[PDB]
Amino acid sequence: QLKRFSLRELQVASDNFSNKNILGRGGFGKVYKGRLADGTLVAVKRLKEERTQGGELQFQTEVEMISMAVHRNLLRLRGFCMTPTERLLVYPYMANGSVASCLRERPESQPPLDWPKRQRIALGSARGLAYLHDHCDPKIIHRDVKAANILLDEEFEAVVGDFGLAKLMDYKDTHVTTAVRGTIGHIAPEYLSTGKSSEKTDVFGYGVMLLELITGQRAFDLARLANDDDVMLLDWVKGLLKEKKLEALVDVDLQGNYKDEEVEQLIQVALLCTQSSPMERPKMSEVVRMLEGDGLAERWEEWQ
Amino acid sequence: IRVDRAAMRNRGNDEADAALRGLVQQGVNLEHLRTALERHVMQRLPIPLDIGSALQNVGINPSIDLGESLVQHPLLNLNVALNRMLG
């Protein structure tokens, strides 16, 4: 059973949803920080007041997904609340917020996200995905892999967070026909053009997420820059990697505190992951081995 | 109230085809159009005012301004309907 909260319980946990408690905002609604009766910290997602079908599909999906995936690198839905007027989902509080929240959209003078901490995120979040793809039956395509959906606990361990857009796929299928859903810039070209997704769209989304992680910027910010040179984002990044103009890419906020070889290898994973050819795109478990140490230089050689 | 994912998906495919029918009706350049839609949806390249109106005419509102998570969008549905028609 999944804990069903009363609206009042969450009202009290949140101080009647005080603005002092807001962690995130969007068209979807709001996320409040909360504390339960037993001192448990939580994040409460209050959906917008308008009962459109998008939110509803997402709400039902997150709820159903509760018993299909369990893993230390996946955020687990602790509960829900459903009054006529209200839709709420409850999660474990993540002390250090979204990865995106730490990346230059970070408020005020919050301390920059150290490089070794970014490598840890890349690894942990890759494990969560590998799990969704290889060890769930049916396979789960997350379909919304991006910096905003990676939460960090007090030890900065990475947790992949939002399953509203998730898609079950038969373990044996190579694809499943479904509407194009996701975040612009994180949706795979083949999926965009055919409406046929697979785990490989997640890999592509992950690859872009890494660009966010290396750059410190949203996929949207990046796109504009690539255009300025009137080049496609991926040819732009690839071009910078090849010409050693990497200074142009790396999160300036990192100052310079990073090994030039480490960052490059991470960019390489990114590019391998975002290849237009899904079959050449590595499995997420291969990415995990790659990030751990094994197999990168070889796979990157097979690139050219 | 159980939401039907298939129905939602069917409606988007239908609103998109009705929209594509109109664009073919209005002599819009389609192999032309693939490009504006592809470059918009991937690279977030800003949509031409030329065609913004043409889409607005067909009821498809430019444009995917948000960097938010899309459960669906008319532009994405349309882009799929195009590629079906042109291999």
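Chain B is numbered as in Swiss-Prot; the shown residues are, in order, 267-353.
Structure determined by X-ray crystallography, 2.5 Å.
The backbone N, Cα and C atoms fix where each Cβ goes, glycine too.
Taken verbatim from Swiss-Prot:
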MUTAGEN   B:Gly325 to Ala  Reduces interaction with Pto and fails to elicit Pto-dependent defense response in tomato leaves
MUTAGEN   B:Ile326 to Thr  Reduces interaction with Pto and fails to elicit Pto-dependent defense response in tomato leaves
MUTAGEN   B:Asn327 to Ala  Reduces interaction with Pto
MUTAGEN   B:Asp331 to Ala  No effect in the interaction with Pto
MUTAGEN   B:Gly333 to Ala  No effect in the interaction with Pto and no effect in the induction of Pto-dependent defense response
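Feature map: Swiss-Prot annotations on the structure.
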residue  : record               : Cβ contacts under 8 Å, 6 or more apart
B:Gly325 : mutagenesis position : B:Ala285, B:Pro340
B:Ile326 : mutagenesis position : B:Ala285, B:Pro340, B:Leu341, B:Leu344
B:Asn327 : mutagenesis position : B:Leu321, B:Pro340
B:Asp331 : mutagenesis position : none
B:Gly333 : mutagenesis position : none
B:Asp331 (mutagenesis position): secondary structure state under DSSP, collapsed to three categories: coil
Mutagenesis positions satisfying Cβ distance under 8 Å to any chain A Cβ, from B:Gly325, B:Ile326, B:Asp331, B:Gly333: B:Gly333
